[PDB]
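The block underneath contains the structure these notes are about, expressed in structure tokens.
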Amino acid sequence: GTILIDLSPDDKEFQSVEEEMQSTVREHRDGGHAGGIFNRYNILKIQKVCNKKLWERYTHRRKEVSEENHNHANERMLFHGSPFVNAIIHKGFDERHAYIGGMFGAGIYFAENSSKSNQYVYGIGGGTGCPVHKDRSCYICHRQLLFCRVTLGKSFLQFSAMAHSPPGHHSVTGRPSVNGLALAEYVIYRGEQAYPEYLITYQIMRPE
Ligand SMILES: Cc1cc(C(F)(F)F)nc2[nH]c(=O)c3ccccc3c12
Ligand SMILES: [Zn+2]
């Protein structure tokens, strides 16, 4: 039931999503091992993701969380990158793959840094990189990220040295406390708490 609508590069909406992608690239402590070496992207396509059922699922859960959190959904726009992106756009986020988890436990992870989500496009640790060249820093092959509407509700703040939610909380905020340029990561435990609003097709660019 999913439709993808191309945005024009002349459209303010395209431009805004591109700027959020470009402006949230940072350096990573792996020197580029997982995601590649780059400071910016070549954005090839930005599509709006339209699915009435998945949207309704999301707004129903958002209402539940908002009411539990004293009329505050605490809704954000966040990146998600993974090998599941093609499944997600059609069937929604699925918490039966929360067990994979990460530094903040089982759950579905989102990032404020686009470049953090870029590290997961080819799997955990970048997997073995792109299918065609087996290169985690491939400048040729096209990548995809989602830019998602995410309901955090009452979020448990977890400082980081870089499953069900904590009792009474709807999500976890993983906040790096050592790297002062690293933005937060977030974890949800119900797939209905995120909607994949934009599908972004891009290349990382080789620094000049
Ligand atoms: C931990 C993890 C695992 C996976 C998965 F296993 F590949 F699905 N995808 C992720 N995708 C992200 O966009 C992200 C953002 C911030 C922190 C972690 C993650 C993340
Ligand atoms: Zn490649």
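For chain A, we keep the numbers from Swiss-Prot: what you see runs 952-1113, 1116-1161, in order.
Per deposition record, X-ray crystallography, 1.8 Å.
Quick reminder: no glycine exception, Cβ is built from N, Cα and C everywhere.
Taken verbatim from Swiss-Prot:
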BINDING   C1081, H1084, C1089, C1092  Zn(2+) binding site
MUTAGEN   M1054 to V  Loss of activity
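Distance noted between the C-alpha atoms of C1089 (Zn(2+) binding site) and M1054 (mutagenesis position) is 26 Å. Measuring straight across the break, from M1113 to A1116 at the CA atoms, gives 22 Å, with 2 residues left unbuilt in between. Screening the recorded positions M1054, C1081, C1089 for a C-beta under 6 A from any atom of ligand 2 leaves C1081, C1089. The most crowded of the recorded positions listed here (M1054, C1081) is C1081, judged by how many other CB atoms sit within 10 Å of its own CB.
Each residue contributes its Cα atom, and for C1081 (Zn(2+) binding site) and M1054 (mutagenesis position) these two points are 24 Å apart. Long-range Cβ proximity for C1092 (Zn(2+) binding site), meaning a same-chain Cβ under 8 A and a gap of 6 or more residues, is found for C1081, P1082, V1083, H1084, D1086, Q1156.
Look at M1054 (mutagenesis position): DSSP puts it in coil. The Cβ centroid of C1081, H1084, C1089, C1092 marks the Zn(2+) site; residues of that chain outside this set whose Cβ lies within 8 Å of it are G1080, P1082, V1083, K1085, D1086, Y1090, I1091, given in sequence order. In the shown protein chains, 12 other C-beta atoms lie within 10 A of the C-beta of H1084 (Zn(2+) binding site).
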